[PDB]
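**Q** Below you will find the structure I want to go over with you.
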2 protein chains.
Amino acid sequence: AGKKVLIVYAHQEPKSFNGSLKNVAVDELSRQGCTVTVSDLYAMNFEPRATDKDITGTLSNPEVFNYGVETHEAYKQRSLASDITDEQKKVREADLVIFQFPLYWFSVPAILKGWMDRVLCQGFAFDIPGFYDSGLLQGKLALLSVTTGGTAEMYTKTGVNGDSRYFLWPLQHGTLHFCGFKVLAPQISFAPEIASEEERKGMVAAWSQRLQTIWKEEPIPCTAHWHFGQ
Amino acid sequence: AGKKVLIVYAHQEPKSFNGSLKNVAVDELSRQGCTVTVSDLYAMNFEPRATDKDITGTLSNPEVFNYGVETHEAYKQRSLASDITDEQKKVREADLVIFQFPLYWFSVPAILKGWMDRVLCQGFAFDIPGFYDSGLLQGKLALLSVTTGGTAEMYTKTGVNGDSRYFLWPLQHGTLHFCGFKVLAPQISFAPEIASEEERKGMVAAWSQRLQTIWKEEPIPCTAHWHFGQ
Ligand SMILES: Cc1cc2nc3c(=O)[nH]c(=O)nc-3n(C[C@H](O)[C@H](O)[C@H](O)COP(=O)(O)OP(=O)(O)OC[C@H]3O[C@@H](n4cnc5c(N)ncnc54)[C@H](O)[C@@H]3O)c2cc1C
Ligand SMILES: Cc1cc2nc3c(=O)[nH]c(=O)nc-3n(C[C@H](O)[C@H](O)[C@H](O)COP(=O)(O)OP(=O)(O)OC[C@H]3O[C@@H](n4cnc5c(N)ncnc54)[C@H](O)[C@@H]3O)c2cc1C
Ligand SMILES: CC1=CC(=O)c2ccccc2C1=O
Ligand SMILES: CC1=CC(=O)c2ccccc2C1=O
Ligand SMILES: [Zn+2]
Ligand SMILES: [Zn+2]
């Protein structure tokens, strides 16, 4: 049996370092004989806003709209917006979910944040109780491929931007692990725009190279200690 | 003389605890005689996507689209989308910027993330010469008024969600401090949905009451130590 992979891609320019790191993952994983699917959010013009338009049935409480309550109900009633369910299908079948994106304000670009806000709804990605170790999407793997504007030094404990693991907390722990995902070590391609053509090629190569043995990797200890190191 | 406050509001329902917190802020601040403006993102159906549409006119390089470069150029060129500039006019005139939003995946809702991604562009919010303590928007105050689903205990250093100061890093340090803002201690109305009518009123009341002396408040030492250290 093989593996299914979903690459949530968030970048406007196809000729970008992000586009390349995505094409690379597709080429490599496909070469391995893996089933690959890519969600080019910008190309799809994915709706980032969480509104009442995400529910197609009668609202539970039309007087006071509570997005969480409504989407949770909609998911169970199979009345969620189509674009939401489409992504949920790809995630449900995936064994590995890779997020390819440029660092936007120490987090993910708005279009990607919307993906996470609307797709990973209650009932699908988690329950109460049913998060973190017992998240509904448990068993699946997750990996963040982030390119940055700042350099590696900038992202050290004593660096101006602080340790890179600090901003990974919301994404890796608060989102991914919360949904049950097993987080693999993030892939951070530091300051490509500053790097030389050769250094860039090295970063792209390093990605492909790592992917060759991606299925043999063990997930990181998604704990507060891993991110902050007390 | 006088004070200007911009409240970037991010919530779908006017009858929500978030709507109430925003309304109260408008009340107290207006009572104080302050100049108050509110950006109801959802009502405005604000565009969270950072696309080429954000630039009006000829792109500096239409062959390869680089958002940060295109926008920075468009800012200096006065070729940015009106919806972005409008928000920039408000921010530039404000003395205090309050963000009212529910916690979405240890961060801000996608619509709000978009506001931060598109409005706080290079040339306006920051620039190679100035960031963090030398950020372009230096001198201005900033405050995050966030409501959470999880209780306070869940947000302790030894809790499931970890210390609240952890998820605040990317927002307070990575975004606000990066632009030069003076970050005031955040206001976190923990699990309002779970709280009793009595407890909630206490949360709302604490919000307005705090607003009475906001101008006498000292900006928190936005350091890594503050967020993670002891
Ligand atoms: C809204 C916003 C917020 C931001 N927030 C942050 C932040 O919080 N922290 C931070 O550090 N940075 C930040 N930045 C910067 C952002 O992280 C970088 O712009 C981004 O990571 C760069 O990646 P890119 O794909 O856009 O690269 P590109 O601009 O495409 O640069 C890559 C270069 O490599 C070339 N190239 C493409 N493919 C290949 C290939 N296969 N081999 C060799 N060369 C190739 C490209 O053509 C180009 O010359 C922000 C920028 C914006 C617009
Ligand atoms: C995509 C998504 C991601 C999420 N991620 C997180 C996360 O990372 N962490 C986390 O902890 N939670 C998370 N949540 C939950 C979210 O943080 C909470 O649902 C939200 O903060 C609750 O705030 P609210 O304004 O919607 O409250 P409401 O649902 O409006 O509840 C307030 C209650 O008080 C009533 N009320 C209204 N006005 C007043 C008033 N003036 N005085 C008294 N009572 C009043 C309301 O009608 C209601 O009964 C997430 C939810 C979603 C949809
Ligand atoms: C927040 C931020 C930090 C960077 O180091 C950086 C470097 C180069 C371009 C943009 C950015 C940016 O927006
Ligand atoms: C991450 C997260 C944590 C909560 O405590 C919570 C509570 C109620 C609804 C949703 C959430 C949520 O998404
Ligand atoms: Zn974790
Ligand atoms: Zn800071």
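Swiss-Prot numbering applies to chain B: residues 2-231, in that order.
Heads up, the Cβ atoms here are built off N, Cα and C, so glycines get one too.
So Swiss-Prot has the following annotated:
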- B:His12, B:18-21, B:104-107, B:148-151, B:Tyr156, B:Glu194, B:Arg201: FAD binding site (BINDING)
- B:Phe127, B:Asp128, B:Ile129: substrate binding site (BINDING)
- B:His174, B:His178, B:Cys223: Zn(2+) binding site (BINDING)
- B:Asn162 to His: Loss of activity toward CB1954, no effect toward menadione (MUTAGEN)
**Q** May I ask which residues of the same chain, at least 6 positions away in sequence, place their Cβ under 8 angstroms from the Cβ of B:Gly151 (FAD binding site)?
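**A** The list for B:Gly151 (FAD binding site) reads B:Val161, B:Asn162, B:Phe191, B:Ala192, given in order along the sequence.
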**Q** Check each of B:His12, B:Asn19, B:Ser21, B:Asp128, B:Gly151, B:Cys223 (the binding-site residues) against chain A and write down, in sequence order, those whose C-beta lies under 8 A from a C-beta there; write 'none' if there are none.
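**A** Near chain A - Cβ to Cβ under 8 Å - we find none.
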**Q** Around the recorded substrate site, report the further residues of that chain (criterion: Cβ within 8 Å of the mean position of the Cβ atoms of B:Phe127, B:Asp128, B:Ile129; site residues excluded), sequence-ordered.
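**A** Same chain, not in B:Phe127, B:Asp128, B:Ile129, Cβ within 8 Å: B:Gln123, B:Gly124, B:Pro130, B:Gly131, B:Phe132, B:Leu137.
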**Q** Where does B:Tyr105 (FAD binding site) sit by DSSP, helix, strand or coil?
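**A** In three-state terms, B:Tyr105 (FAD binding site) counts as strand.
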**Q** Of all the binding-site residues given, namely B:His12, B:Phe107, B:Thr149, B:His178, B:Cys223, which is spatially nearest to B:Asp128 (substrate binding site) at the Cα level?
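**A** Sorting the binding-site residues by distance from B:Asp128 (substrate binding site), the top entry is B:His178.
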**Q** List the residues in the vicinity of the Zn(2+) site, defined as same-chain residues other than B:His174, B:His178, B:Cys223 with C-beta within 8 angstroms of the site's C-beta centre.
**A** B:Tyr133, B:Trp170, B:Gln173, B:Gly175, B:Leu177, B:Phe179, B:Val184, B:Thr224
**Q** Pop the Cα-Cα gap between B:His174 (Zn(2+) binding site) and B:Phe107 (FAD binding site) into the table, whole Å please.
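**A** One finds 15 Å between the Cα atoms of these residues.
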**Q** Please list the binding-site residues from B:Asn19, B:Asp128, B:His178 whose Cβ falls under 6 Å of any atom in ligand 2.
**A** B:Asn19
